[PDB]
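See below for the structure under consideration.
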Amino acid sequence: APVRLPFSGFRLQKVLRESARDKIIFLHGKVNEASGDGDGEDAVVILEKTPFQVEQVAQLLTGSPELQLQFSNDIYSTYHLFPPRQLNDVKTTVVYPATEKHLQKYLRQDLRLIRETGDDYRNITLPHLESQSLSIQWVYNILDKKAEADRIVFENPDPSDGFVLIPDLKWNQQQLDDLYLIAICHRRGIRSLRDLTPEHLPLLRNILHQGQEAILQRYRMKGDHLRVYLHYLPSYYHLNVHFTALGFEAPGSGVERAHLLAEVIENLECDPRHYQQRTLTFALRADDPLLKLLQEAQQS
Amino acid sequence: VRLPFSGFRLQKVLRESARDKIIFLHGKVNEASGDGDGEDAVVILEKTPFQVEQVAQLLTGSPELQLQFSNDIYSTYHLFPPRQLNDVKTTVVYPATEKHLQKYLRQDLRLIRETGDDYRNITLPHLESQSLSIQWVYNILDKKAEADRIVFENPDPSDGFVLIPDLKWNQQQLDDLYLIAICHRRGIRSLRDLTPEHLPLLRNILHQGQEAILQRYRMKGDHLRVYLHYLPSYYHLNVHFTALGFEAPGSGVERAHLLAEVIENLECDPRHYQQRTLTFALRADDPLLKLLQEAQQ
Ligand SMILES: C[n+]1cn([C@@H]2O[C@H](COP(=O)(O)OP(=O)(O)OP(=O)(O)OC[C@H]3O[C@@H](n4cnc5c(N)ncnc54)[C@H](O)[C@@H]3O)[C@@H](O)[C@H]2O)c2nc(N)[nH]c(=O)c21
Ligand SMILES: C[n+]1cn([C@@H]2O[C@H](COP(=O)(O)OP(=O)(O)OP(=O)(O)OC[C@H]3O[C@@H](n4cnc5c(N)ncnc54)[C@H](O)[C@@H]3O)[C@@H](O)[C@H]2O)c2nc(N)[nH]c(=O)c21
Ligand SMILES: [Y+3]
Ligand SMILES: [Y+3]
Ligand SMILES: [Y+3]
């Protein structure tokens, strides 16, 4: 049974970002303006066209689809096709109320690479963590069974070595070509890859092996069909591991941000302090203050 | 008006990309019309980008939505918009030939984690038996080919290399900038052949490579993603230079290795690349895949 936007009104302020290639758009709207003091609140609405489901496509092209002809020559031709309802799903995400840090992160990527030494991390990044980081209340809600409980795909309930595996916010669950799940560990205070030590190895292995095994049993998808990894920098500073279909070229799966869990585990087995000592490469917005901070602790 | 045929029986998904919301289908058409004898068609379908004004308008009309879930300030929904947002770009090849089929066909991939042993016992023996030609490299290195496009060359036979646009780039804009660097010293097959003796070749590549791109394109190093493939397609060490902003195919973690961390990895673990297990993806029909899977069963 269908619902409405969790707010009234939406008046466009700004296209934070759009991409014709990815068929996606992120908008900052003013909402609820006809109440209280008349200023309203900020929201972000994100609209993404969805992947095709080949069977519905094959069934459509078997009949007489609604078409207009755009180019014609001999054996080539391009139409505009207007499918029935069922092929038109647009994946819609709402952030509301949206904070100033949301508005910043969803804006116009003009990105710069940076190489962060262990020392740059203790000295510069760590003490500046608040400014990179978003509320993890949603993570607590899942771990506490207050949101998304009926979506949980698997749980290892151990307080220390356990975790919850659930469909990622980006996956609309309608097909397996873009399978995307997330594992969040039960244990609090592991912010990111920089916190990881051999003490976490049991936790890591369980995410890797019981996560893959749970995906094999739920979706029949084999581990050699999965790309399993973490982000550095993450947006939410509670360790989280991303399980994607390998043939899905997921945004954020690039060598400049993604780290395979299998390698992370073996890195720890070979090199207990590897994540505190070594240098990690990632991208930051041009104008992000932390970039400036870091550029200045290494140039001179 | 109409599709150029009647009936569609799916024969094969030649290629798909959920990320780009595109599929390439081969179907059999006309099987319940004319003589009864079906033909070949390719039909490519692609979702369209949004238009701001149509989206704004839809949103201020407060539409109805099917809730997927909510959590705190977050929520997601299925939206079934009115016709004007729903257009699909439908390209048809009819009748299509076996050439059209081969043009669009892509193999599905499979992950493998190749130990240092796996590489010694299985991949290396396989690759000396079977490899794609590295002539085209040779042609460049010794000026018979593409000398009209060199961006930079350091000639030192032991640590030098030539830097040319990759064929993937039409050179009309810097958005999708892509270059390869091929080294002068011969027989470096891939990453698996790298040791601390390579440190000058590597350093060389990264550093003079960036300087060349700076002077030629006005593009700073922090704007560049620089890396090698494992497994490469061509077994003569080759370094890839792409614009940071360009989400280049093949820059995924399951394939790409940052040049600079390959360097530091040599510095702290001299045997790294002969001992450590490396991860990569193979085509479903690659004989190497069956070999590795059989060795690890
Ligand atoms: C709030 N939240 C985030 N995730 C998922 O948790 C992971 C956190 O992962 P991470 O810490 O490594 O950070 P990441 O940067 O990947 O997450 P973010 O959500 O900021 O995604 C990165 C970028 O991808 C882009 N993007 C494409 N679609 C969306 C979308 N729908 N929402 C936000 N960003 C999107 C944005 O440009 C964004 O900055 C992400 O994969 C996110 O979908 C959630 N999953 C559930 N199940 N319930 C949640 O409530 C939830
Ligand atoms: C022949 N050639 C190739 N390159 C470029 O050299 C680099 C070699 O780099 P690499 O050794 O690590 O190989 P990579 O795997 O990147 O090569 P490429 O993208 O071309 O892969 C090879 C081929 O296999 C095909 N292919 C890739 N995946 C699939 C799949 N999944 N299914 C079916 N076919 C696939 C490709 O379309 C292509 O024909 C590539 O980035 C390539 O564009 C060249 N550059 C110049 N300047 N002059 C050349 O003549 C030249
Ligand atoms: Y006020
Ligand atoms: Y006011
Ligand atoms: Y079915």
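Numbering of chain A is taken from Swiss-Prot, so the residues present carry the numbers 38-337, in order.
Looking at the header, which is where the method is noted, we find X-ray crystallography, 2.0 Å.
Backbone N, Cα and C atoms are what each Cβ position is placed from, and that goes for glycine too.
Looking at Swiss-Prot, you'll find the mutagenesis A:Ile83 to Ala noted as follows: Strongly reduces decapping activity. Shown in sequence order, A:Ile61, A:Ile62, A:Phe63, A:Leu64, A:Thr129, A:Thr130, A:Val131, A:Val132, A:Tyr143 are the residues of the chain, 6+ apart in sequence, with a C-beta less than 8 angstroms from the C-beta of A:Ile83 (mutagenesis position).
Around A:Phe108 (mutagenesis position), a 10 Å sphere centred on its CB holds 9 further CB atoms from the protein chains shown. One mutagenesis experiment named in Swiss-Prot is A:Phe108 to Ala, and its note says Reduces decapping activity.
The annotation that Swiss-Prot gives for the mutagenesis experiment A:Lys128 to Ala reads: No effect. For A:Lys128 (mutagenesis position), the number of other Cβ atoms no farther than 10 Å from its own Cβ, over all displayed protein chains, is 22.
For the published mutagenesis A:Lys138 to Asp, Swiss-Prot gives the following note: Increases decapping activity to 250% of wild-type. Following the DSSP three-state reduction, the secondary structure of A:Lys138 (mutagenesis position) is helix.
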Distance between A:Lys138 (mutagenesis position) and A:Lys128 (mutagenesis position) at the Cα atoms, whole Å?
23
Other than its own, how many Cβ atoms are within 10 Å of the Cβ belonging to A:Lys138 (mutagenesis position)?
15
Out of the mutagenesis positions A:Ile83, A:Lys128, A:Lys138, which are near chain B, with a C-beta less than 8 A away from one of its C-betas?
A:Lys128
Of A:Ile83, A:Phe108, A:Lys128, A:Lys138, mutagenesis positions neighbouring ligand 1, Cβ under 6 A:
A:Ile83
